6 protein chains.
Amino acid sequence: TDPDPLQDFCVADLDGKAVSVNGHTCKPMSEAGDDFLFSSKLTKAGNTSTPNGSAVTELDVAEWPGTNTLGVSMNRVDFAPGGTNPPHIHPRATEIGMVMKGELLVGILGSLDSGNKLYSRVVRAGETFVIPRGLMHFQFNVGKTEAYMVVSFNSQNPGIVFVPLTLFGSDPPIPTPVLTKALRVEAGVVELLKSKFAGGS
Amino acid sequence: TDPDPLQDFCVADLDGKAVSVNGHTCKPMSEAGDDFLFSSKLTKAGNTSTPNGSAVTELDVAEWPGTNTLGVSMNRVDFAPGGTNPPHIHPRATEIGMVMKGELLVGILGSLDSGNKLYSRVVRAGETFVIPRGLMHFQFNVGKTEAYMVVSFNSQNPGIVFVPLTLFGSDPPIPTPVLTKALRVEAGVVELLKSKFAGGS
Amino acid sequence: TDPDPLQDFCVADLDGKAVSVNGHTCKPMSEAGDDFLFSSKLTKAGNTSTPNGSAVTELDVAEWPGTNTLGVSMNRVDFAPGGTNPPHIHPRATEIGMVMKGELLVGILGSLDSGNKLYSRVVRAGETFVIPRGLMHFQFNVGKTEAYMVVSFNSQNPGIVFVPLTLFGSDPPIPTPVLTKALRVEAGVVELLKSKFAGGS
Amino acid sequence: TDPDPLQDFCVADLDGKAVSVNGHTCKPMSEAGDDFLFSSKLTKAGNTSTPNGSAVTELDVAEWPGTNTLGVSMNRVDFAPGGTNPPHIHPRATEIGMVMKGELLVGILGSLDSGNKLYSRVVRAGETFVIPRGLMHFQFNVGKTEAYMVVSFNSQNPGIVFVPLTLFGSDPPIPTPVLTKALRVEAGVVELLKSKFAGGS
Amino acid sequence: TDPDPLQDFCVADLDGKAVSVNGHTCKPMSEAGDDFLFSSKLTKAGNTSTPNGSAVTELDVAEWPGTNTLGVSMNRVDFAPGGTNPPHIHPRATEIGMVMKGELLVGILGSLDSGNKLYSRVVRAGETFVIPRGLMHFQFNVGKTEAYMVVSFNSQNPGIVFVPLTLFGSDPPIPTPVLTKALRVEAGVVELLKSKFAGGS
Amino acid sequence: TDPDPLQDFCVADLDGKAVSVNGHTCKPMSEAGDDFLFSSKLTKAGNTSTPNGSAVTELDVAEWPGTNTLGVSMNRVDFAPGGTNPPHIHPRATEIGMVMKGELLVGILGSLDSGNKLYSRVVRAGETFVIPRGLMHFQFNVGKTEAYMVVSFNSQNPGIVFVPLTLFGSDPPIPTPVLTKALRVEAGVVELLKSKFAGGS
Ligand SMILES: [Mn+2]
Ligand SMILES: [Mn+2]
Ligand SMILES: [Mn+2]
Ligand SMILES: [Mn+2]
Ligand SMILES: [Mn+2]
Ligand SMILES: [Mn+2]
């Protein structure tokens, strides 16, 4: 897990020309003021008019510098009806989440030695779920209304590996012959899938 | 921070006669079923008719066995008007919180080398705060309505050191002469304070 | 990373009825003998006549009990011409590898905040590569001969999330409507992909 | 616990204008000389003519730069007859101590799930005690002579949260109405307590 | 460093037939009583009539079960005039020490990338030293009187690798031809050295 | 073990005038290019015409900057017939190794509480061994041909404490009277041993 802190506070210095280290260097405490332990960035719903039909509003260290060294972060996710937060992985954290409104099918997948088991449940307001570090998982809005959840992590920067976008729309894309061997389908099918992720999101 | 996991899942075996280790031993996976990554325990408001005027509903490993080894937990806190979650400390975790309804004065205190600075702000629906590991902090309901928040931790068992209850109502209590020297007041004042915490909460 | 050791040696007790804990309980040292720090299991090539055209021979704690508590493990991977070790993730470790024979295209993918960049290179005998914890990566045999590599991890049990098999052949499978929304293609395409992973490997 | 070291030595650069990071940046090894692994700062007794009747002489990274990255520090504490080191907490370390002279009542308090139990014993020359990370604890000189102890920590910067000074004399102070609700006493009692800690120590 | 604790207390169960895990299983709290956080084992001087002319009195988890999970331990070392605590290594901890009486030459050796530098100083009563994790170090009594020190570690079980005893008196001994090649001297010299450590201490 | 990473990549900035921190500061990602996750430095055999009769080719962070923050490194070791990699220790890592060609006697030594037990085995092509963190170990070429192995570590900078060179050829050397007491032999024997390591390797 994230390295433990070595003092009370260490607000991230996010200037483009700051020295680079594991994590972030910190502002002098003299320059921090009173408000660094607080945020209002998750107060508003994100724009769900995206190809996925969901929107992620992040509150990692890049958006909340006061989290630097403290071992935590939070995101909000909003969903249109029938929208998905697609199969994804956090390389550097466990996630713990609560549904705030609506009805979400939440799925969590075991690794190979767990027989790739899929656990899935419809989760409603006030109900919670846990995603062990590094495992593939997804959410799907099964209600007729807009849904939203707020999720927390045991890292200041968990990372997000979106599985469809990474497989089919990386920069540059994975070669077609690699994908035909891996996916057990013809080139035409692979090229169709790539055409859907060419725009970069 | 909590030790990292060494497999996908390890649901806590909470039987009274189970072998005792750092954390908890685990149920055989054969005995776990489909639902261990989920809970509904935070769906309902706690009973705020307490001396503090607040109620803590816990979702640590004792209440959510599926969190075992995963490095996370969550609590809900509900507040009557004018109620407080009194000055307290988590010995083993950072906290990250969001206010769900109402208006809460949230205060966080630096240690001695931070000049014991008090940072405090009124936090409203959808707004967030962070409490660095081991620092004293409190919340106070400044609104006219019932308030509530949901908070997450980077530990399966953060611990709670309630400062007033521990100072004045430990089992057995701290000797009066220790408290008169520490608090710089006469025995009568110390005995008055003890009389308020004699009931154990 | 894996918890540090608290003594010199702690050979895993792998009996089916042993108590379950994070990792594994240990054999009494009296029962260990002289050979637990050694193995010959990677001396022989695996059987590459599989749908992927590669074979993974594991030397994690389940196969090498002497690694328990020590923070390391190793695997061997053998490749038929044109074979792939498909896009996969290790939830709990960084990997460091060396190619022993043949020519392998090795690809490593950044996360979202790294713009999902793909780094790829043909790696030959004696040449090395590194895969940061939790990132998607693959290998593809571009030579005319059988290839092989040996890779090490900073975990006794890194875990393997095979991306194609998990997306299309989990137990039970991810619902088709979830995959049509996530993959941006019609049901027929999703069902074709599922038909290729129905056998469980 | 503190992050592990990534090289043999890394003496803290304590200049006021040095770049700020988790912990401290290090002096070039060229500038370190022979003496950084040694100190004489705990050779002399501190001045016990304080309101508490004790004095803490610190040997954390700010006073012993050679401890940087190494995961340890030490303090000395001297006591006048009837003096106290008042109820306090270390947010980032376990403490292990030895009494060198005199007779000290040493008390350690469990958290809420430990029923807030108080363990206390008179500890004499050569006898030892342990304080688990983040728990409230105190010492009180019950002898007729000056007492002293030397204590070590598993952090280069454990932090000190002095409970009375933080509750009643933070900068600025906790509002009186918060303290009347938390302490279950009238405003006059709270104001009396504040008047004793107004001077800042 | 040692894994962090997951609860307040976890006293080691040292029975010979207890289940074996990384570290130690714990006694039920019901069986612990009031005294587990305290010891008197370092109150008395060890017997310095040994071949080394020093004696180590240990207070690791085997001797102080209350240290289990807490990340700390302590030893006392007593020295006859001209006695040595010979070149040794702690595989799993940093050490921080204080001299209590007498005059000790204390030496600390850098690794290969530190040019194998030797730092050494005569350390007297109340003066302190630090030994970074895993580095070779020694002490030698240069005074005319008995000397002693008390040292603390950031592990419950640091381990001790005594260099002369391990090189020349392991069980069974390192083969003579291995030592002649490593030490660049003839068999007769190696056999002389072995004859001095044949007794097992 | 090494601190976990807080982002995908952080290539070490090895310039002599770069700011110094635990580990290394990082190059801006803009300056990294495509090749930092790869190396060819272990492709060639080292020069075994040394006093030890072996050669270590290192691929730690100083030689492979892309390993910075990732928790891993690798070395190659080549052996002349009858050559040794002498008794040594890694202060900051476990090692996991594979023999690539030839026949090597590999020995691993327990600490004092393990009765200083020596485990040793002849290890041949494709066979593996593990060295727990901080324990003394060695290899000796018992074949008639040149041998080689490749070894991996759970640290970017494990450190190497060569026991003979450190005991007899440190900078400056350990005083002769310290070594006569520790080794239980006369000054002449100690001076003979020092004369063999005076050249610095
Ligand atoms: Mn997620
Ligand atoms: Mn709290
Ligand atoms: Mn891999
Ligand atoms: Mn203390
Ligand atoms: Mn030592
Ligand atoms: Mn080695």
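Determined via X-ray crystallography, 1.6 Å.
Note: Cβ is positioned from N, Cα and C throughout, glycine not excepted.
Here is what Swiss-Prot records for this protein:
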type	residues	note
DOMAIN	F:40-191	domain 'Cupin type-1'
MUTAGEN	F:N75 to A	Impaired oxalate oxidase activity
BINDING	F:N75, F:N85, F:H90, F:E95	oxalate binding site
MUTAGEN	F:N85 to A	Impaired oxalate oxidase activity
BINDING	F:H88, F:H90, F:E95, F:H137	Mn(2+) binding site
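Swiss-Prot feature annotations superimposed on the structure.
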residue: F:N75; record: mutagenesis position; CB count, 10 Å: 21
residue: F:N85; record: mutagenesis position; CB count, 10 Å: 25
residue: F:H88; record: Mn(2+) binding site; CB count, 10 Å: 22
residue: F:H90; record: oxalate binding site; CB count, 10 Å: 25
residue: F:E95; record: oxalate binding site; CB count, 10 Å: 23
residue: F:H137; record: Mn(2+) binding site; CB count, 10 Å: 24
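Taking F:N75, F:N85, F:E95 as the candidate recorded positions, the subset whose CB lies under 6 angstroms from any atom of ligand 6 consists of F:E95. Counted over all residue pairs in F:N75, F:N85, F:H90, F:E95, the record's binders of oxalate, the longest Cα to Cα distance measures 14 angstrom. Excluding F:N75, F:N85, F:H90, F:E95, which define the oxalate site, the same chain contributes F:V56, F:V77, F:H88, F:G97, F:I131, F:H137, F:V151, F:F153, F:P158, F:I160 within 8 Å (Cβ to the Cβ centroid), listed in sequence order. Between the C-alpha atoms of F:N75 (mutagenesis position) and F:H137 (Mn(2+) binding site), the distance comes to 15 Å. DSSP classifies F:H137 (Mn(2+) binding site) as strand under the three-state reduction. Using a Cβ-Cβ cut-off of under 8 Å to chain C, none of the recorded positions F:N85, F:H88, F:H90, F:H137 qualifies. DSSP gives F:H90 (oxalate binding site) a coil state; it is part of no helix or strand. F:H88 (Mn(2+) binding site) sits 12 Å from F:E95 (oxalate binding site), taking the C-alpha atoms as the reference points.
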